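This report refers to the structure that appears directly beneath it.
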Amino acid sequence: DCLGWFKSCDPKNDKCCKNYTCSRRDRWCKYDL
């Protein structure tokens, strides 16, 4: 499964779903697409 956004992730080892992106700035997944 994946993470929903606002959950903490690693942008290079992204575990969040697509449409959302894992932020290197916020260090968590966000909806930005």
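Heads up, header says this was done by solution NMR.
The backbone N, Cα and C atoms fix where each Cβ goes, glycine too.
Swiss-Prot annotations:
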MUTAGEN   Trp5 to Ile  Important increase in potency toward Nav1.7/SCN9A, and low potency on Nav1.4/SCN4A and Nav1.5/SCN5A; synthetic variant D1Z/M5I/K18Y/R24Ka and synthetic variant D1Z/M5I/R27Na
MUTAGEN   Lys12 to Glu  Important increase in potency toward Nav1.7/SCN9A, and low potency on Nav1.4/SCN4A and Nav1.5/SCN5A; synthetic variant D1Z/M5I/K18Y/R24Ka and synthetic variant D1Z/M5I/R27Na
MUTAGEN   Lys18 to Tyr  Important increase in potency toward Nav1.7/SCN9A, and low potency on Nav1.4/SCN4A and Nav1.5/SCN5A; synthetic variant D1Z/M5I/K18Y/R24Ka
MUTAGEN   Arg24 to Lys  Important increase in potency toward Nav1.7/SCN9A, and low potency on Nav1.4/SCN4A and Nav1.5/SCN5A; synthetic variant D1Z/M5I/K18Y/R24Ka
MUTAGEN   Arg27 to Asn  Important increase in potency toward Nav1.7/SCN9A, and low potency on Nav1.4/SCN4A and Nav1.5/SCN5A; synthetic variant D1Z/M5I/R27Na
How many other Cβ atoms sit within 10 Å of the Cβ of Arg24 (mutagenesis position)? 10
Neighbouring C-beta atoms (10 Å sphere around the C-beta of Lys18 (mutagenesis position)): 8
Enumerate same-chain residues with a sequence separation of six or more from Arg27 (mutagenesis position) and a Cβ-Cβ distance below 8 A; give 'none' if the list is empty. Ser8, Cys9, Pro11
Those mutagenesis positions from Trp5, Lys12, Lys18 that fall inside 10 A of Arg24 (mutagenesis position) by CA distance are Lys12
How many Å separate the Cα atoms of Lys12 (mutagenesis position) and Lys18 (mutagenesis position)? 13
Distance [Cα-Cα, Å, rounded] between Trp5 (mutagenesis position) and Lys18 (mutagenesis position): 10
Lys12 (mutagenesis position) -> DSSP, reduced to three states, gives coil
Between the mutagenesis positions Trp5, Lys12, the one whose Cβ has the fewest other Cβ atoms within 10 Å is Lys12
